[PDB]
Amino acid sequence: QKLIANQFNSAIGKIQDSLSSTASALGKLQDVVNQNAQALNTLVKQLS
Amino acid sequence: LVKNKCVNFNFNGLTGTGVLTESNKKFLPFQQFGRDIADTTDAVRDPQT
Ligand SMILES: *[C@@H]1O[C@H](CO)[C@@H](O)[C@H](O)[C@H]1NC(C)=O
């Protein structure tokens, strides 16, 4: 039990560090926002 | 000239509808028209002032 608890806490800590770090594993959500953003920009630019 | 309300403005023959207010865009002396990303007028210098 105690060993499992320590391992679980350390794993959570490393996850926190990984997300806290410069890593950009969240790219999937960023793709959804970015794609819609550039599509909107294209539609707007088409008026010219 | 009026500001802060919806009006049908006409500047040097260019027509548009919008709210006119003071702008911080430091237009160079040669510049006369500002445009947004959609190539639509968003800033202008009045010919009388
Ligand atoms: C005429 O337009 C000029 C340029 O905007 C301005 O300096 C001047 O005050 C206006 N009125 C008269 C009576 O010249």
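Per Swiss-Prot, chain B residues shown: 533-581, in order.
Quick reminder: no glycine exception, Cβ is built from N, Cα and C everywhere.
What Swiss-Prot says about this one:
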- B:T547 to K: In strain: Omicron/BA.1 (VARIANT)
- B:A570 to D: In strain: Alpha/B.1.1.7 (VARIANT)
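For the recorded site, B:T547 (variant position), the DSSP three-state label reads strand. Secondary structure from DSSP puts B:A570 (variant position) in coil. Within 10 Å of the C-beta of B:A570 (variant position) there are 14 other C-beta atoms, taking all protein chains into account. Within 10 Å of the C-beta atom of B:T547 (variant position) sit 9 other C-beta atoms, taking all shown protein chains into account.
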